[PDB]
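Structure first, then comments.
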Amino acid sequence: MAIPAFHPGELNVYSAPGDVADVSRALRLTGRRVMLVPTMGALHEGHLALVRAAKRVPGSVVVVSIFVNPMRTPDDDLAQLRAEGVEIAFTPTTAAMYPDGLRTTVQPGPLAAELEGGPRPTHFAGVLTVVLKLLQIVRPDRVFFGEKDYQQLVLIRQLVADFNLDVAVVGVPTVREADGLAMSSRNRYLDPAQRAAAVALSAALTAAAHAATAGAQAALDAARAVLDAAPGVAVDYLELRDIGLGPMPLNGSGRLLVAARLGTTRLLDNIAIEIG
Amino acid sequence: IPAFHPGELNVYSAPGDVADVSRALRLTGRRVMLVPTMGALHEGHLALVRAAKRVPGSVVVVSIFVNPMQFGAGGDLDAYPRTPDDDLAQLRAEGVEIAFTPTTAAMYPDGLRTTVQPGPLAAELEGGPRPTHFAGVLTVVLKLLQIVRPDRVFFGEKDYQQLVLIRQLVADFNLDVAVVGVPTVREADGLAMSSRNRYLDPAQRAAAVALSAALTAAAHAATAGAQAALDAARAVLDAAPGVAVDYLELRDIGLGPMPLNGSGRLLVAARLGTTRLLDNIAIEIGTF
Ligand SMILES: COc1ccc2c(c1)cc(CNC(=O)c1cc3ccccc3o1)n2CC(=O)O
Ligand SMILES: COc1ccc2c(c1)cc(CNC(=O)c1cc3ccccc3o1)n2CC(=O)O
C-alpha cells in the first residue's frame, strides 16, 4: 500500500496494471488531471497529435498506453514520448491484461456488425473490451482517440454512455500526409503505384465535402467519380451516415466513410459532411 | 450535488444525482458501500445493509431496481414483487442514508445496446435454459458500479452463481471495488430467504425445508466423500412431497473449469408447483 515510485517531469514506465492504477490515483489526489492516450504499435504523428491534445489540458499528467491487440520497437517509441513530455507510459504484457484469459467481454451494439464489422465481426468486441479495461486501470478524466477510426470512436462513445463511465471522450482530427493520405501504420506497405492511387480516398472525401452544398446525392457521386478515376482501388464501401452512424437525415450533419483495398492493404478514411 | 441530509434517508432517482452525492461524500472521507437489490426487501437484504453499515466511516447506498434485461419470459418481469413502500420503510429503520431508485428510462435510454457478455459460466446451471439472463445481471451491475463508484459492494451467497460471475466481472474489467459476499440468511427451519418464498402455499412452504435439509445433510455426509454427500442430499429431496428437482450439482468453489478438490459448493434448484427455489452450501470433502 506504498505508492510506486513516480518522478515528476520524467518518463515513468510501468508494466503492471496495479502500479499504474496506484500512481494514477495518487496523482489525481495531488491535483493532477489524468489524460489517457491509448496506442498500439510504432508511434506516428497521429499518436503525437493525441499526446499534444492531452498535454494542453492545464494540470494534465499524460498516460500513454502501449499494448498490442488481444484487441514497433520499444526504444524509439519511449524516446518519442520523453521528447513530448509524457510522464507515464503503461506497457503491460498480454498476460498482465488477461491473467484469466478471455472471459467476461464487452458485446458492442449492432453498429459493430456494419461497415468494418463486415469483414471483422468480432474486431470491435476486442477493442471495446480493452478500452474498458484501460479506462478502469488508469481512471482518466479524458481519453483521446483519432477520428481516423471513426466507427471505433462512435462505438467507444456508445460504451461510455451505455455503461455510465465518468470519462470525457476526446476525438482528435486525423493527421494526414502532405497529399491528404490519412496517417496509418499500413501506409508503408504500399508500393509506389499503390501509394499514388491511395490519395484517391482523401481526394474523394474532400471533393464530396465541397460538393455537398449541392445535396447528398452530389456529394456521393462526386466521391464515387474520384474513386473511379483511380486504378487498383477496390472499394469495399462508400456510405454517408449521420454523425452517430445511423441513417443520414434529409439535411444537417453527417459523416462520409470509405474503405478500399489496394493489393493486400486495406485503407480507410472518413470526413465531416454538411448537407446543403 | 442535490441535497444530502445525513442521518436521514435520501432517495434519488436520477443517476447523475446519486453519482454527484456519492463522489461528494467520498471526497470528504466517507467510504461508499453499495447494496444492489431488486426491492421486495427481506432480512437477507437487511443483513447486507448491516454488513455495509459496519464498515468504519461508511455511507450506505441501497439501489432498488427491477432490471428488465435479466428477465426472459413471459410474465416473469411483470410478476416480480414490487413493495416500494415497505422497502423504503425498512431502509429508514436500518439507518440507511441513500436509496437509489432509478427509472427504466434513466438506465436504458437507448434500450439494449452495448452489453456485458459473461464468460462460459453464464451458460451453465441457471443459465442453461436462460442464455441471456446473466448478461442482463452483469450489465446492470456494471452500470450501478459506475454510477455509484462504491468502495465495497455487497451480495448474498444465496445466488452463488451470480456472485461468482460478479467477481469475474470485477476481475476481468479491472474494476476498483471490493466484492463482499454475505452468508445466506435463513428462516428458523433453514429455508433460504428469498423474494419468491411468498409464492409457496402452506403445504409447499412445509416441503421447501427439504432443500436446506438436503444440503446440510450433504455437508455432514461429505466426510465419507462426494458420492455419499450427493446421495444424502438426493435421498432427502426424494423424500419430499411435491419437490421437483431441476439440478443438484457439486462443483469446485469457482464453479469453473477445474475439478472438485477438497472444497466444493453444492447447488440445488427445485420446483414447488410453479415456484423455482435455489439454495447452495459450502462442502469440504473428506479430511477437510
Ligand atoms: C490524430 O491522428 C491520428 C491519425 C491516425 C491514427 C491515429 C491518430 C491513431 C491511430 C491508431 N490507433 C491506435 O494506435 C490505437 C487505438 C486504440 C484503441 C484502444 C487501445 C489501443 C489503441 O491504439 N491512427 C491510425 C493507424 O495508425 O492506423
Ligand atoms: C444475506 O442473505 C441473503 C439471502 C437471500 C438473498 C439476499 C441476501 C439477497 C437476495 C436478492 N438479491 C437482490 O435483490 C439482488 C438485486 C440485485 C441487483 C443487481 C445485482 C444483483 C442483485 O441481487 N436474496 C435472494 C432472493 O431474494 O431471492
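Using Swiss-Prot numbers, chain A covers 1-71, 84-288, in order.
Including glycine, each Cβ sits where the backbone N, Cα and C put it.
These come from Swiss-Prot:
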type	residues	note
ACT_SITE	A:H47	active site, proton donor
BINDING	A:40-47, A:158-161, A:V187, A:195-198	ATP binding site
BINDING	A:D88, A:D89, A:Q92	Mg(2+) binding site
MUTAGEN	A:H44 to A	More than 1000-fold reduction in activity and 52-fold decrease in adenylate formation
MUTAGEN	A:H47 to A	More than 1000-fold reduction in activity and 60-fold decrease in adenylate formation. 10-fold decrease in the affinity for ATP
MUTAGEN	A:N69 to A	More than 1000-fold reduction in activity and 50-fold decrease in adenylate formation
MUTAGEN	A:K160 to A	More than 1000-fold reduction in activity and 50-fold decrease in the affinity for ATP
MUTAGEN	A:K160 to C	More than 1000-fold reduction in activity and 120-fold decrease in adenylate formation. The enzymatic activity and the affinity for beta-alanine can be increased 10- and 3-fold, respectively, by alkylation of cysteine of mutant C-160
MUTAGEN	A:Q164 to A	50-fold reduction in activity and slight reduction in the affinity for beta-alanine. 30- and 40-fold decrease in adenylate formation and pantothenate formation, respectively
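Candidate recorded positions: A:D88, A:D89, A:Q164. Not one of them has a Cβ under 6 Å from ligand 1. Counting other Cβ atoms within 10 Å of each Cβ, the mutagenesis positions A:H44, A:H47 show the lowest value at A:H44. Comparing the binding-site residues A:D88, A:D89, A:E159 on other C-beta atoms within 10 angstroms of each C-beta gives the minimum for A:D88. A:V187 (ATP binding site) is surrounded by 17 other CB atoms, counting those within 10 A of its CB over all protein chains shown. Neighbours of A:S197 (ATP binding site) among the mutagenesis positions A:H44, A:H47, A:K160, defined as a Cα within 10 Å of its Cα, are A:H44. When the binding-site residues A:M40, A:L43 are scored by other C-beta atoms within 10 Å, A:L43 scores highest.
For the binding-site residues A:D88, A:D89, A:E159, a Cα-Cα cutoff of 10 angstroms around A:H44 (mutagenesis position) retains A:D89. Recorded residues A:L43 (ATP binding site) and A:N69 (mutagenesis position) have their alpha carbons 15 Å apart, per Cα-Cα distance. Annotation: residues between A:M71 and A:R84 (12 in total) lack coordinates; Cα distance 16 Å. Ranking the recorded positions A:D88, A:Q92, A:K160 by the distance of their Cα atoms from the Cα of A:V187 (ATP binding site) places A:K160 first. Between the recorded positions A:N69, A:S197, the minimum number of other C-beta atoms within 10 Å of a residue's C-beta occurs at A:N69.
Proximity of A:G46 (ATP binding site) to non-local residues of its own chain (separation of 6 or more, Cβ distance below 8 Å) is seen for A:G158, A:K160, A:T186, A:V187, A:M195, A:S196, given in sequence order.
In this structure the C-alpha atoms belonging to A:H47 (mutagenesis position) and A:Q164 (mutagenesis position) are separated by 16 Å.
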